[PDB]
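Q: Supplied in structure tokens, the structure appears directly below.
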Amino acid sequence: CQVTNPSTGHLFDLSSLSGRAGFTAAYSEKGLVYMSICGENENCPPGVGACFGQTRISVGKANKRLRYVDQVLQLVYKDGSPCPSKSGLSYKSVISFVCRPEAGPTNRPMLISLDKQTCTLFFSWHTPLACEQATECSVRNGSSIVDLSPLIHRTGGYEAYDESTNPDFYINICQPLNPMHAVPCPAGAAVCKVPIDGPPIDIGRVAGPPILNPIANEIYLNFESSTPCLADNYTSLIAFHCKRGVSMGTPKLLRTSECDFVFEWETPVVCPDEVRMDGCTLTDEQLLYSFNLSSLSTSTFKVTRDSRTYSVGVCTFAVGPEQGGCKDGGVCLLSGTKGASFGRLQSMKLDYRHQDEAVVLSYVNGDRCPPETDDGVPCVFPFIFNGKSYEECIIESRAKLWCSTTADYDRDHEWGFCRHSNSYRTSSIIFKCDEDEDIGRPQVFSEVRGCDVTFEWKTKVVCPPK
Amino acid sequence: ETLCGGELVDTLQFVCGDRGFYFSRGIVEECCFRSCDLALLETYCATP
Ligand SMILES: *[C@@H]1O[C@H](CO)[C@@H](O[C@@H]2O[C@H](CO)[C@@H](O[C@@H]3O[C@H](CO)[C@@H](O)[C@H](O)[C@@H]3O)[C@H](O)[C@H]2NC(C)=O)[C@H](O)[C@H]1NC(C)=O
Ligand SMILES: *[C@@H]1O[C@H](CO)[C@@H](O)[C@H](O)[C@H]1NC(C)=O
Ligand SMILES: *[C@@H]1O[C@H](CO)[C@@H](O)[C@H](O)[C@H]1NC(C)=O
């Protein structure tokens, strides 16, 4: 029940899960794998660590055999009940422990996939208990530090483009790849290659923190391997660009070197914090004169509609250093407990609408947009389950990641499978004219899927042609 | 090595799951009356 990395001598302790009552891994719709760690389960027959539903069909006997395999702590349950296939073959289960510094509800044993032939069950458990190092994800570009922490996929991974839905690659750029369904990407892998004929192969494992190019200011990130090439070890490198915009970008493939892999990612997070041209003012040559929005840059505002208490600050951080839930966020949807940004204050853009004679302020690149079910009905946070409140898509008694569509599941049993959006939250303010409103108040104009919020602010400032 | 009773039923949903499964010779003849592999079992999974 204890394994050490031969290189570092790091002690791993998994004894905080040694409960004989154990835990329940989820398969199918109402499927139950009663399982335990380091010890035998109680629902299963004596000696058996993991079993099946109505009948106690064993998928391996319980042992302490713990292995360190490339950042992962594998547990092997061998010698179960005989499986169909051929003579002598019994069931077995490989329960892996992958590093995940971010604590939460998805810290449970999941069933990622199964191999039919060898009668082997692949298991993945993502806990901070299986973590040696910290989350090295930030590098220094002079005096200002650049971080890649927002780009961490924490539900699954990034699907790669069909170079020449059927995927090809799966990518995670700091922490190891999160366990998906039916796709057996070896637990701990960062970059995964899935061929049409043949199982997924490990073409990427997280090496070190991102490196910096001195000349044209590019950032690179290396991902080595644990399996050999067809000319010798595999390798995969990801190059980063600076592409400002609404999209946060997605790792695309460019060069398929026979033993190497080149991925080119265009993202605004690999861009510096650009200081605004003319402070906090608007200048278009159509009118030629300027609008001084610095008068509104005085303090915080609380615009609220339908329980949703927003925080808006023109040219100022939404929530100040006191509460500070939404760092960098120019608009912050408060919950008092969490908080979610609707655009980094630094990404502020000012434009002139000629249709309505208005001034458009917009921030971009906040937090990840809310997940929806596969049907199209948005999820509802927070929701109750057995007596607990939940903030994101979870995996209790179900295979794929699921959410509730009501305020309470226990009460209404309404749900669907999550399909996450690869877009980030945006927020815009359309400044409209009013002469008697010296220092006016913004109001919620339109909320779209919680992925975009537009405010209408009526002020005296955006007027004078007198 | 026969696979009969509820021990065939529990194995069906373990392979088929949300896809569902049928029972149509039949599957009881192929895996319970005789011995089959899990490939001759997933042939009886309902089309995704
Ligand atoms: C656009 O509007 C802003 C805000 O009105 C202008 O900046 C502001 O300029 C005034 C000058 O009267 C500053 O007021 C001064 O404050 C100090 C205290 O720090 C006080 O001792 C003085 O008596 C005076 O009242 C004001 O602080 C400053 N804005 C802020 C809030 O920092 C700005 O100049 C205008 N844009 C242009 C055309 O440059
Ligand atoms: C690093 O900082 C310089 C500041 O001059 C900037 O020009 C460059 O774009 C930055 N490089 C990146 C993309 O991190
Ligand atoms: C790749 O090479 C390293 C040593 O450089 C070795 O530790 C690792 O096991 C190799 N991967 C394979 C082919 O298992």
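For chain B, we keep the numbers from Swiss-Prot: what you see runs 30-53, 64-87, in order.
Per the header of the entry, the method used was X-ray crystallography, 4.1 Å.
Each residue, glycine too, has its Cβ placed from N, Cα and C.
Pulled these from Swiss-Prot:
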type    : residues       : note
MUTAGEN : B:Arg48 to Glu : Does not affect integrin binding. Defective integrin binding and IGF2 signaling; when associated with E-58; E-61 and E-62
MUTAGEN : B:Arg64 to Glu : Slight but significant increase in integrin binding
Q: Hey, how far is B:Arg48 (mutagenesis position) from B:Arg64 (mutagenesis position), Cα to Cα, in Å?
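A: For B:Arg48 (mutagenesis position) versus B:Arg64 (mutagenesis position), the Cα atoms are 22 Å apart.
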Q: Return the residue, from the listed mutagenesis positions B:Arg48, B:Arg64, with the maximum count of other C-beta atoms within 10 angstroms of its C-beta.
A: B:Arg48
Q: According to DSSP, does B:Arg48 (mutagenesis position) fall in a helix, a strand, or coil?
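A: DSSP assigns B:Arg48 (mutagenesis position) to helix.
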Q: Given 10 unmodelled residues, what's the whole-number Å distance between the CA of B:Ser53 and the CA of B:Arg64?
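A: On either side of the break, the Cα atoms lie 7 Å apart.
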